[PDB]
Each structure stands twice: as C-alpha cells, then as structure tokens.
Amino acid sequence: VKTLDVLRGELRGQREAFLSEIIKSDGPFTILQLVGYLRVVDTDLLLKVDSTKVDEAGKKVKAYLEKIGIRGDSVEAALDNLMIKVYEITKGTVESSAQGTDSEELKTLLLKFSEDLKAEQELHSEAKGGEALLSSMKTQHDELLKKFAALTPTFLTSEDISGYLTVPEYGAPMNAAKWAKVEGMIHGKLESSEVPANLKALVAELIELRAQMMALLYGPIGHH
C-alpha cells in the first residue's frame, strides 16, 4: 500500500491542502508554515502548478507580511526577504537589503519565527534523531545530484555554485537565489519539448524525495 506514485499523489494532496490553507488564511502564518509554503512553491514550480492560484495564496501571504509591515514584491522576493530576515536574527547577520524598514515588534515576529523554528528544530532532532534524518537527507540527495552530474547531458553546474546545503538542517542557511536558479533551469527544461527517461526519472526522484524529505523535516514534533 502506497508506493512512490501514491506518495507523489499524497505530496500533491498535502501541498494543495497546504496551498488551500494559505489561500484560506488571511491572517498569521507560522515559520514552519512559511517555509512549508516555500517548499510548496519549491516543488510546485517544477510540478508546473496554477501560477495564479499560487499567486493568490501568495498574495494572502504578502497581505499578512505587509499587514505587520513587511514589504515584498511577490512571494519569491518576500520569502527571500524573510529568509534573510530570519537568519538575520538567528545568526546575528546584518541586513543585506530588504527594501522595507523594520521595527522592533517586526523583529520580535522574526524572533518567533527564528526561535519557533529553533525549537521545532531540536524537538524533531531529538524525537526523530536529527543527525540521523539529516544523514538520510544528505545521502539520498547526494545520490540524486551525483547521478545528475554523472549523467549527460546535464544542465546543472559544478561545486562552485552548489556550495550550499541543498538539504540543510531544519533551520540552517540555504541559498534560495542560487537554488531558484538551478530549479528554474529544471523548470525551464521541464517546460521544454525534450522528454528524457532516466534523467527525468532522476528529476522526479529528486522532486519527490526532496518533497517527502522536507515534509518530514518540517513535520511538528516528528509527526502526530
């Protein structure tokens, strides 16, 4: 019962449900939920989902964000902003650029985000063995990218660019821009007329594994 296809189906159902939560929400979102939506768009980009429905839900996200007073052009830029803003708090990094000014209570909101993520982070790190889970993450994602780099023709680039944790810790810094570039190329290829088999299967496994992985990764406690 439940094979990879079904898991794919579940993934879609889960993210659609998440997306439905998002479009239904007009109010607050939790950091896990924000990053959750980030993973919605992560895999729903290459799944080539309704851009307007995701825009709408994202507009509700922008609405919330801008409601507290966080300015963001659209979800990509807003989430990018938020990512910088969370790790700003988490690591004490200074702001690169966020186009809108903060306020202490906004940073207190970012503080909840950073600390909530931090809490769920260690909680799950205990309950499900964080290092163990992360090792599974790393290994399987290594497997995947390794095959992507081993197989030709490849459209991805070397360690120069991939100098980031593709599958990082619950609350570890990840380069969303460069990721959006490579994923963007994946999407760009997946909107192309070339249909590969093994390569596309690897792509699919990358998609499906990363989706499951993060779904599990950002799962409260370690499932209910």
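All chain A residue numbers match Swiss-Prot; in order, they span 82-305.
Every residue gets a Cβ built from N, Cα and C, even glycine.
Cβ-based neighbour count (10 Å, all protein chains) for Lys83 (mutagenesis position) stands at 8. Quoting Swiss-Prot on the mutagenesis of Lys83 to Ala: No significant effects on erythrocyte binding.
Cβ neighbours of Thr84 (mutagenesis position) (same chain, under 8 Å, six or more residues apart in sequence): none. Annotation of the published mutagenesis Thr84 to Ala in Swiss-Prot: Reduces erythrocyte binding; the original residue is retained in the structure shown.
Under mutagenesis, Swiss-Prot gives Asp86 to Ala with this note: No significant effects on erythrocyte binding. Taking a C-beta cut-off of under 8 angstroms and a sequence separation of 6 or more, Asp86 (mutagenesis position) has no same-chain neighbours. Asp86 (mutagenesis position) falls within a helix when secondary structure is assigned with DSSP.
Taking the Cβ of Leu92 (mutagenesis position) as centre and 10 Å as the limit, one finds 19 other Cβ atoms among all the protein chains shown. Swiss-Prot lists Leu92 to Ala among its mutagenesis entries, and the accompanying note reads: No significant effects on erythrocyte binding.
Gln95 (mutagenesis position): 16 other CB atoms within 10 A of its CB, across all protein chains. According to its DSSP assignment, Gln95 (mutagenesis position) is helical. Here the residue is the original one, while Swiss-Prot reports the published mutagenesis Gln95 to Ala with the comment Reduces erythrocyte binding.
In Swiss-Prot, the entry for mutagenesis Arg96 to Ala states: Abolishes erythrocyte binding. The structure shown retains the original residue. Its Cβ placed at the centre, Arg96 (mutagenesis position) has 24 other Cβ atoms within 10 Å.
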So of all those mutagenesis positions, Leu92, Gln95, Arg96, which one's Cα sits nearest to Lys83 (mutagenesis position)? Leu92
